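K.L.:
Dropping the structure in here first, questions after.
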Amino acid sequence: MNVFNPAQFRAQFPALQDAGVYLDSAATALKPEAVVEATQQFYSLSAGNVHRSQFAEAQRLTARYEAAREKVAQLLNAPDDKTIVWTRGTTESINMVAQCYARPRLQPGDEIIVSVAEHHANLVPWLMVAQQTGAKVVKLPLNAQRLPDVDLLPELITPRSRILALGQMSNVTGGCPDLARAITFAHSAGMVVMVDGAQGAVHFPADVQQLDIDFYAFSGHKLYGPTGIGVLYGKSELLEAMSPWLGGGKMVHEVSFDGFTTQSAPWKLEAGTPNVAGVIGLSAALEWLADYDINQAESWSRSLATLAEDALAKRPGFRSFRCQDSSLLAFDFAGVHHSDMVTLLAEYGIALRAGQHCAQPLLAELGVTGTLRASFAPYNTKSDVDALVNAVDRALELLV
Amino acid sequence: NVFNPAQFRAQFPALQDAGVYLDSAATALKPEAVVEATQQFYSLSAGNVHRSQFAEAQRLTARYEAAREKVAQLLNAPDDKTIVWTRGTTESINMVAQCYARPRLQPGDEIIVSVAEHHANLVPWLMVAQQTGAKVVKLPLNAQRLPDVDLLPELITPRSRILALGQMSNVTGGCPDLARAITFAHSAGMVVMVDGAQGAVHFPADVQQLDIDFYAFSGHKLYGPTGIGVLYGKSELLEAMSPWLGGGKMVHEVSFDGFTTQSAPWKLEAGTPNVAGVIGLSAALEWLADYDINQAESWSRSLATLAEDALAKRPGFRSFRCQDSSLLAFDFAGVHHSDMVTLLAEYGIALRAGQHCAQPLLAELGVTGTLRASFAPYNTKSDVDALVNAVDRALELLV
Ligand SMILES: *Cc1c(COP(=O)(O)O)cnc(C)c1O
Ligand SMILES: *Cc1c(COP(=O)(O)O)cnc(C)c1O
């Protein structure tokens, strides 16, 4: 059977040696060779109809491209590959849902429930469309365990509620709310749910059929893939109901100076020349990833994060914001400037970050202006944990 | 600096396999500098640690931070804050229509759009017109198949707000009198959306000299990455624009009561940037800066002329080419375009046919589609000879 082997997973990443102790995968992931090579091939070959010596390679690229939607569908257990739409990333995916589905449907007084744990990508677009339509954004607060309070959700739902915006997984706490329950509550009230899966797609890829998710968005660069590429999954009937997004070539069928008609989804929502390199590279990432049991890989990442948290908790002034033994470890050290720690740790070959992580409301809930964040991926090791802990010890001694 | 076609050509690794590649107008082959810079970006951490590749990491960072400035230099833009990153020319235009025009259009307002416009610079205007009660007014072609800039005064009215005009058509290669169109537009207090998807490649617009309001082009046309484009806008117009997409980066402060944004260009750039695209475009531009574009373009144009002159000697030949452009759109009486494209491919020649996202233009020309051979500075005289011979072989088997 498939048994996850950390060492062989590591060997697939050319950037690793230089990266040192890389603990910022939650911001962006390192790429496996398959993605590098697929991208190199794409930019080193004509996309035209002639190939005088590299026809096999060109054919492979075309196959990766034509199979890209299906590989996303397989990741999400989507019913078919026409429910997959390409975008610049999670951010565009959500804006598209807000503008193409919600905006033409929202009326003055309608309500949009958004969790206080939402990354800005899944908050700002809703504030925008609320302003545009007279709808109101309603806050879904955290419970005592720092998760969006799904128990409280039924009380917050009213006859005016139309949309629920909820992150499958937080990029700060790594916390995953009761998504199945939340969706059941939302659907009880005839609402549609926008699920931000920028983190979740990497660690617990959502079964969109089982969870009956209406819309799901994630980004390639986080999923071991290219920048400038993302996904919007939508139920077929919802994609059909959506207005066109950007106007231009590809998405259109017929055009005159009187008006235009469009293709059906997904093409309706994809104007202009696609990010072909991005699609091919994401396809390569997914195909590569398919050889690994994501469940075992994630448990490995989570186990390292736990070793780290347990050890760091023995140091003075430690505070963890981590939920549910997540691969993501957001933390703080009292009486220490975050920028100083990040810098000291970088000098020790440890790559992580601090800051607001595009989640101001969440941080405000936690009583902080920022946090340090070490995030673990399946190419990390126990020696990485030791290195982090050791560097922190030195940092604490040096920053007095 | 003297341009050498052979030196230019030797920088494109795809050529050996590509055969005779004559579809650069659709998308351009990439020089080694773009391939390598992309390879490096994806082969190295973007983190703050570099144990063994510090030098390369620094170069990548340099390319990234210098990217806006290199675009500015190409367009002679006043400063690099006038450069906004997009996914392509298409998004660039949609952004202008949605972020500048939409909030300012009252019902009855008029948007003048040339009949030569690529869909990218037409559909967004049909959209915003429907959204605002504004109306799209056609600017037709003159006798030379160019947008009739001289007719603009009869078309401009007190309701005229926007002019959408392409610097260069992707079918005829024709370039209308942009300076004159702009003077008229500005006399009526209008703003001009210049579609430079082709123009940026062949005759990059001096946006200051031409007093252009908005200018859009795509990286993939300009020997660069896919999924990256540019919107240039006068700093006043960018400041006046509403935000585009909402999310990270573009915001300053965010709460459940509302949000504030950065100023331009970041105001208009939500979420994680296509860093690979930006770095790759930077690399393309930096590499391109070493070559005299005028000499490179002169070469491409000369090849197109040798091709047109030859093909013109064949029976039933028809050309839609304007101004001795490096783009050669043509047709042969009595041939299915798809059939000729297929046979030319079989003979080692890569071109295309179809509507080229310009249905209104083709309707005006009286055709349903055309063949198009587009020449780039990495093409050669032998490419022309090969194209001609392959057309001869094709015409035998068809006509
Ligand atoms: C990264 C992230 C996003 C945004 O992804 P982009 O690629 O920047 O659009 C949104 N939500 C969460 C939770 C994220 O982690
Ligand atoms: C190619 C082209 C476009 C579209 O560019 P995308 O990268 O597809 O957005 C728009 N206008 C003209 C004239 C073009 O040639």
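Heads up, header says this was done by X-ray crystallography, 2.0 Å.
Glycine is treated like the rest: Cβ placed from N, Cα and C.
Sharing the features that Swiss-Prot gives for it:
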MUTAGEN   A:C100 to A  No loss of activity
MUTAGEN   A:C176 to A  No loss of activity
MUTAGEN   A:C323 to A  No loss of activity
MUTAGEN   A:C358 to A  Loss of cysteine desulfurization
ACT_SITE  A:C358  active site, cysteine persulfide intermediate
K.L.:
Which chain-mates of A:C176 (mutagenesis position) that are at least 6 residues away have a CB under 8 A from its CB, listed by sequence?
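P.N.:
In sequence order, A:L147, A:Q168, A:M169, A:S170, A:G200, A:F204, A:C323, A:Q324 meet the Cβ cut-off.
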K.L.:
Provide the list of mutagenesis positions among A:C100, A:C176, A:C358 whose C-beta sits under 8 Å from chain B at the C-beta level, in sequence order; use 'none' for an empty result.
P.N.:
A:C358
K.L.:
At the level of the C-alpha atoms, what whole-angstrom distance separates A:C358 (mutagenesis position) and A:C100 (mutagenesis position)?
P.N.:
24
K.L.:
Count the other Cβ atoms sitting within 10 Å of the Cβ of A:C358 (mutagenesis position), across every protein chain shown.
P.N.:
24
K.L.:
Give the helix, strand or coil assignment DSSP yields for A:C100 (mutagenesis position).
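P.N.:
Note: A:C100 (mutagenesis position) is helical by DSSP.
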K.L.:
Please report the DSSP secondary structure of A:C323 (mutagenesis position), reduced to three states.
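P.N.:
Reduced to three states, the DSSP call for A:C323 (mutagenesis position) is coil.
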K.L.:
If you draw a 10 Å sphere around the Cβ of A:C323 (mutagenesis position), how many other Cβ atoms fall inside it, taking every protein chain shown into account?
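P.N.:
Other Cβ atoms within 10 Å of A:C323 (mutagenesis position): 21.
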K.L.:
Three states by DSSP: which one describes A:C176 (mutagenesis position)?
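P.N.:
Coil, per DSSP.
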K.L.:
Counting across all protein chains shown, how many other Cβ atoms sit within 10 Å of the Cβ of A:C100 (mutagenesis position)?
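P.N.:
Around the Cβ of A:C100 (mutagenesis position), 21 other Cβ atoms lie within 10 Å.
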